[PDB]
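Have a look at the structure below before the remarks.
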Amino acid sequence: XXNXXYX
Amino acid sequence: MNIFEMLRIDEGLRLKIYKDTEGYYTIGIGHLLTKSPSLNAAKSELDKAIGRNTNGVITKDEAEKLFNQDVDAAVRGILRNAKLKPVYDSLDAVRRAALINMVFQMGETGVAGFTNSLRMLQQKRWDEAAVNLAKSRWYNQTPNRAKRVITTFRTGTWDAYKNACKXX
Ligand SMILES: *[C@@H]1O[C@H](CO)[C@@H](O)[C@H](O)[C@H]1O
Ligand SMILES: [Cl-]
């Protein structure tokens with residue numbers, strides 16, 4: 001990861 | 001989920017020049033700079049791509065701009081290609097993303113060469129297509145990523161790109 005969201 | 005998120009997951013994001021899975025200088029979200037072993041050549045390509053003297057480092061916004069251009073390039077490659085276009089048009093939205101993903105990774109000409117897989121996709125023989133796609137240097141060299149893309153073709157769902165925390 002290292003990204004965020006939410007999905 | 002969509003093609004931009006799918007490729008962001010598959011490619012990651014790095015703001016300094018790095019080498020890709022094949023040893024080629026790359027930056028951002030999987031933006032290939034050059035196949036030349038020369039780092040100076042890669043830096044030149046980078047400066048040309050961004051429009052300034054970057055010294056091998058870019059901003060997140062700059063990486064996203066190259067990424068958006070690269071996704072467009074993959075879509076255009078599909079739409080102009082006599083072998084890829086009919087397959088793409090025949091697919092649903094999720095499987096279209098899987099095809100764009102392959103073209104982003106391997107290029108228009110490369111994916112157009114998957115003749116038997118493309119025919120099985122056009123025929124909607126999904127399990128057969130998935131078996132055929134795995135018989136490839138692509139799958140053997142990048143199996144985890146190829147498995148995700150293949151599962152997307154097999155199922156027409158985003159399940160290979162989901163996780164329990166719904167992000168991270
Ligand atoms: C989700 O991401 C935010 C933003 O960085 C962070 O502050 C939290 O720790 C995490 O749950
Ligand atoms: Cl992989």
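Here, residue 1 is simply the first one shown, and the rest follow in order.
From the backbone N, Cα and C atoms, a Cβ is placed for every residue, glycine too.
Annotated features in Swiss-Prot:
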- B:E11 to Q: Complete loss of activity (MUTAGEN)
- B:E11 to A, F, H, M or N: Complete loss of enzymatic activity (MUTAGEN)
- B:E11: active site, proton donor/acceptor (ACT_SITE)
- B:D20 to E or Q: Loss of 99% of enzymatic activity (MUTAGEN)
- B:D20 to A, N, S or T: Complete loss of enzymatic activity (MUTAGEN)
- B:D20: active site, proton donor/acceptor (ACT_SITE)
- B:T26 to E: Complete loss of activity at neutral pH; covalently bound substrate (MUTAGEN)
- B:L32, B:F104, B:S117, B:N132: substrate binding site (BINDING)
- B:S117 to V: 50-fold decrease in enzymatic activity (MUTAGEN)
- B:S117 to F: 10-fold decrease in enzymatic activity (MUTAGEN)
- B:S117 to I: 500-fold decrease in enzymatic activity (MUTAGEN)
- B:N132 to I: 5-fold decrease in enzymatic activity (MUTAGEN)
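Features recorded in Swiss-Prot, as mapped to the structure shown.
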residue : record                 : contacts (Cβ under 8 Å, 6+ apart)
B:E11   : mutagenesis position   : B:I29, B:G30, B:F67
B:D20   : mutagenesis position   : B:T26, B:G30, B:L32
B:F104  : substrate binding site : B:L7, B:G30, B:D70, B:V71, B:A74
B:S117  : mutagenesis position   : B:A129, B:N132, B:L133
Which recorded positions out of B:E11, B:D20, B:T26, B:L32, B:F104, B:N132 lie by ligand 2, going by a Cβ under 6 Å?
none
Whole-number Å value of the largest CA-CA distance among B:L32, B:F104, B:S117, B:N132, listed as substrate-binding:
27
State the three-class DSSP label for B:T26 (mutagenesis position), counting H, G and I as helix, E and B as strand, and everything else as coil.
strand
